[PDB]
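Trainee: Have a look at this one before I ask anything.
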Amino acid sequence: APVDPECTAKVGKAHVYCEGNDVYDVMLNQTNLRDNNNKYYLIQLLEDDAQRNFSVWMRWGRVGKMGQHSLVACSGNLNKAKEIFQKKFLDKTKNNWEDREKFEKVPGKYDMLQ
DNA sequence: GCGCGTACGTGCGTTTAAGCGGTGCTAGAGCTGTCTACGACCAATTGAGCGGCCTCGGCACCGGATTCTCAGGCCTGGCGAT
């Protein structure tokens, strides 16, 4: 699970956060020819290499384009970083992160790659 | 090949002058009669029209010069989607 190369402030200084089978790195997509949508949204919970400190990276646009981004700082509070990661995934897909081993999908919202 | 905008083809209802048969009249095409205006007939005169003759400048056109306009390019704002 690599850190986004567009995360130029934190790539090569941090890793993706993981626990047991779970991995806090996910790419969302939404494509719809009726209204000409073809877009993406990357989400990553990142932890620094040298110290127990956290951020949520996010990067989005039209598919294959640079678009926009944000690096949300969480200090030593992993629970805040988990909450922000899970909230963005929930708001973009109308369904939970945790009890979704089977990926159900709804209209007007993002899909997710494997 | 086709998205989608619309106008006339097709069915029902209203009502008006087309189509019609009788009544009635004089407007005017056609018949019969008047009579003199004028083309073609018939001839001599004579110059305009047409056949041969020039002769000159309108036109085509080759040399040289300038403007018109199509083809081959260039850059900044509108607003599209994120």
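Swiss-Prot numbering applies to chain A: residues 92-205, in that order.
Header says: electron microscopy, 10.5 Å.
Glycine is no exception: its Cβ is also placed from the backbone N, Cα and C atoms.
Under its mutagenesis entries, Swiss-Prot includes A:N127 to A with the note: Decreased poly [ADP-ribose] polymerase activity. Impaired formation of a complex with damaged DNA. For the mutagenesis of A:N128 to A, Swiss-Prot gives this note: Does not affect poly [ADP-ribose] polymerase activity. The structure shown keeps the original residue. The mutagenesis experiment A:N129 to A is recorded by Swiss-Prot, whose note states: Reduced recruitment to DNA damage sites. Abolished DNA-induced ADP-ribosyltransferase activity. Annotation of the mutagenesis experiment A:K130 to A in Swiss-Prot: Decreased poly [ADP-ribose] polymerase activity. The annotation that Swiss-Prot gives for the mutagenesis experiment A:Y132 to F reads: Decreased poly [ADP-ribose] polymerase activity. Here Swiss-Prot notes a mutagenesis experiment, A:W151 to A, with the remark: Decreased poly [ADP-ribose] polymerase activity. Impaired formation of a complex with damaged DNA. For the mutagenesis result A:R153 to A, the note given in Swiss-Prot is Abolished formation of a complex with core nucleosome and HPF1, leading to abolished ability to catalyze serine ADP-ribosylation of histones. Abolished DNA-induced ADP-ribosyltransferase activity. Abolished trapping at DNA damage sites upon binding to PARP inhibitors (PARPi). For the mutagenesis of A:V154 to A, Swiss-Prot gives this note: Abolished formation of a complex with core nucleosome and HPF1, leading to abolished ability to catalyze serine ADP-ribosylation of histones. The structure shown keeps the original residue. Listed in Swiss-Prot is the mutagenesis experiment A:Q159 to A, annotated as follows: Decreased poly [ADP-ribose] polymerase activity. Swiss-Prot lists A:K183 to A among its mutagenesis entries, and the accompanying note reads: Decreased poly [ADP-ribose] polymerase activity. Impaired formation of a complex with damaged DNA. Where Swiss-Prot documents A:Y201 to A as a mutagenesis experiment, the accompanying text is: Reduced DNA-induced ADP-ribosyltransferase activity. Listed in Swiss-Prot is the mutagenesis experiment A:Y201 to F, annotated as follows: Reduced recruitment to DNA damage sites. Decreased poly [ADP-ribose] polymerase activity.
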Trainee: Can you tell me which of the mutagenesis positions A:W151, A:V154, A:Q159 is spatially closest to A:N127 (mutagenesis position)? Compare CA atoms only.
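Mentor: Sorting the mutagenesis positions by distance from A:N127 (mutagenesis position), the top entry is A:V154.
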Trainee: Does DSSP put A:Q159 (mutagenesis position) in a helix, in a strand, or in coil?
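Mentor: Looking at the DSSP assignment, A:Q159 (mutagenesis position) belongs to a strand.
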Trainee: Are there any residues in the same chain, six or more apart in sequence, whose C-beta is under 8 angstroms from the C-beta of A:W151 (mutagenesis position), and if so which?
Mentor: A:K130, A:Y131, A:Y132, A:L133, A:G158, A:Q159, A:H160
Trainee: Looking at the mutagenesis positions A:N128, A:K183, A:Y201, which has the shortest Cα distance to A:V154 (mutagenesis position)?
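Mentor: For A:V154 (mutagenesis position), the spatially nearest of the mutagenesis positions is A:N128.
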Trainee: Secondary structure at A:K183 (mutagenesis position) (DSSP, helix/strand/coil)?
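Mentor: Going by the DSSP assignment, A:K183 (mutagenesis position) falls within a helical segment, counted as helix.
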Trainee: Considering the mutagenesis positions A:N127, A:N128, which residue's Cβ sits among the greatest number of other Cβ atoms within 10 Å?
Mentor: A:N128
Trainee: Mind giving me a neighbour count for A:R153 (mutagenesis position)? Other Cβ atoms within 10 Å of its Cβ, every protein chain shown.
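Mentor: Taking every protein chain into account, the count is 11.
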Trainee: Among the mutagenesis positions A:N128, A:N129, A:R153, whose Cα is within 10 A of the Cα of A:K183 (mutagenesis position)?
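Mentor: For A:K183 (mutagenesis position), the mutagenesis positions whose Cα atoms are within 10 Å come to none.
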Trainee: Helix, strand or coil by DSSP: which one applies to A:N127 (mutagenesis position)?
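Mentor: Looking at the DSSP assignment, A:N127 (mutagenesis position) belongs to neither helix nor strand, so coil.
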Trainee: Where A:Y201 (mutagenesis position) and A:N129 (mutagenesis position) are concerned, what is their Cα separation in Å, rounded?
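Mentor: The separation of the Cα atoms works out to 10 Å.
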Trainee: Round to a whole number and give the Cα-to-Cα distance in Å for the pair A:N128 (mutagenesis position) and A:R153 (mutagenesis position).
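Mentor: Per the Cα atoms, A:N128 (mutagenesis position) and A:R153 (mutagenesis position) stand 8 Å apart.
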Trainee: Determine, to the nearest whole angstrom, how far the Cα atom of A:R153 (mutagenesis position) is from the Cα atom of A:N129 (mutagenesis position).
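Mentor: Here the two Cα atoms are 6 Å apart.
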Trainee: As a test of the contact definition, list every same-chain residue at least 6 positions from A:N129 (mutagenesis position) whose Cβ is closer than 8 Å to its Cβ.
Mentor: A:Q121, A:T122, A:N123, A:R153, A:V154
